[PDB]
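Trainee: First the structure, which I've put down as structure tokens, then a few questions once you've had a look.
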Amino acid sequence: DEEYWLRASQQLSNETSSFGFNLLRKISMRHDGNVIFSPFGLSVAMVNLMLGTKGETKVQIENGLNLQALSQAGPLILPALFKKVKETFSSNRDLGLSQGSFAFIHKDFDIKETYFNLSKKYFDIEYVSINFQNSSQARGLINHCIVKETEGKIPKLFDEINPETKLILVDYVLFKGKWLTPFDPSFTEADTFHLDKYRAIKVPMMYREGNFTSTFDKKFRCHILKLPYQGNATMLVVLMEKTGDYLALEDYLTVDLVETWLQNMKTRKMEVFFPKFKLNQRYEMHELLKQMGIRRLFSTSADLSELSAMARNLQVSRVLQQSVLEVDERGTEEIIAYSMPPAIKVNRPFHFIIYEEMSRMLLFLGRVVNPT
């Protein structure tokens, strides 16, 4: 009897989702390939920061994250929600989610005791002092905390460190959940995957003929397929028709649009071909966050006085998210039937959305162009 807090998180979630879609839009401008990031995880780090700021710095972050109506709720409501949404997920044995965060600040700056405890309590972020001026060393300790606290999963996250750096925030999300309905591994065979009209590769393609839930958006001419996980998490697979451009969809992704897809879902006996793959991708986010209006946090004008009262020197140097998605066969131990089933065959680039259903929180948003 503590599920009701996920259900109240639906507003934080919906605003964090919008932020996620605005960011994917921004990413979409800067580069051409695979994309994965966790709007949820990133907004833990950004909200933790937000509480450390004031003035325009804070205002920009509230507006950049769409959390203005929740920052007007009172000082401890946002942190109290994040504490609960994280802990509920975290303690869910049947959810295949691992999430965490790190902060690394230069020894020059003392952390105000209030913000230190607040950060560690609500957001589970410990601000660790580090001597960046010896980066050879600095990278060692940084990479050691991460690989240790993530029990081996995130080894050697930084290959290089700038000695000038003042403050680094690191978020990570790892997801590898079991399907409610498993793919039989013996149906997985190599299959063509079309990168474009000219290049195709081979991928290991999982297959199942069974009960599937999807819907078809007539405006965009794409299928939206639900692949349920254990632990009340679902992946929506968004596949367009060859004729159209999957990149165009990103201009139009909104919380409303996705809600409309969910409401028209129906369960059909269907043939599904879905490739098994793994995305492991680390993202430098600050320069994108700049693009979304969060500029003063990363400048010398930054107001971080609630984090450390001493210096106008201080600013956020880097914000990194490390994302890991792992998709394979592994699963858990009224239907429209045609005479012979239709098929959704995901053998060209597509978008995925992994969301937790009670919360409607967006665990991973991404674009898969060249599977790995």
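Using Swiss-Prot numbers, chain A covers 68-400, 408-446, in order.
Structure determined by X-ray crystallography, 2.5 Å.
Cβ coordinates are placed from backbone N, Cα and C, and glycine is handled just like the others.
As listed in Swiss-Prot for this protein:
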MUTAGEN   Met96 to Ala  2-fold decrease in rates of factor Xa inhibition
MUTAGEN   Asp99 to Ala  5-fold decrease in rates of factor Xa inhibition
MUTAGEN   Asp263 to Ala  No change in rates of factor Xa inhibition
MUTAGEN   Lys264 to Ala  No change in rates of factor Xa inhibition
MUTAGEN   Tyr265 to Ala  50-fold decrease in rates of factor Xa inhibition
MUTAGEN   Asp318 to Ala  400-fold decrease in rates of factor Xa inhibition
Trainee: Using only C-alpha positions, which one of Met96, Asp99, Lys264 is spatially nearest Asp318 (mutagenesis position)? These are the mutagenesis positions in the record.
Mentor: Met96
Trainee: According to DSSP, does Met96 (mutagenesis position) fall in a helix, a strand, or coil?
Mentor: helix
Trainee: Across all the protein chains here, work out how many other Cβ atoms are within 10 Å of the Cβ of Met96 (mutagenesis position).
Mentor: 9
Trainee: Please report how many Å separate the Cα atom of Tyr265 (mutagenesis position) from that of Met96 (mutagenesis position), as a whole number.
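Mentor: Distance (Cα to Cα, whole Å): 23 Å.
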Trainee: Check each residue in the chain of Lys264 (mutagenesis position) that is at least six apart in sequence and keep those whose C-beta is under 8 Å from its C-beta; list them in sequence order.
Mentor: none
Trainee: Give me the CA-CA distance between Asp263 (mutagenesis position) and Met96 (mutagenesis position), in Å, as a whole number.
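Mentor: Computed Cα spacing between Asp263 (mutagenesis position) and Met96 (mutagenesis position) is 19 Å.
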Trainee: Taking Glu400 and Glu408 as the last and first modelled residues around a gap of 7, how many Å apart are their Cα atoms?
Mentor: 22
Trainee: Suppose we draw a 10 Å sphere around the Cβ of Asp263 (mutagenesis position). How many other Cβ atoms does it contain, all chains included?
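Mentor: Looking across every protein chain shown, the total is 9.
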Trainee: Just how many other Cβ atoms lie inside 10 Å of the Cβ on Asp99 (mutagenesis position)?
Mentor: 9
Trainee: On a simple 10 Å Cβ count over all chains shown, which one of the mutagenesis positions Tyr265, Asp318 is most densely packed?
Mentor: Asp318
Trainee: For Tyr265 (mutagenesis position), name the DSSP secondary structure in the helix/strand/coil scheme.
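Mentor: The three-state answer is coil.
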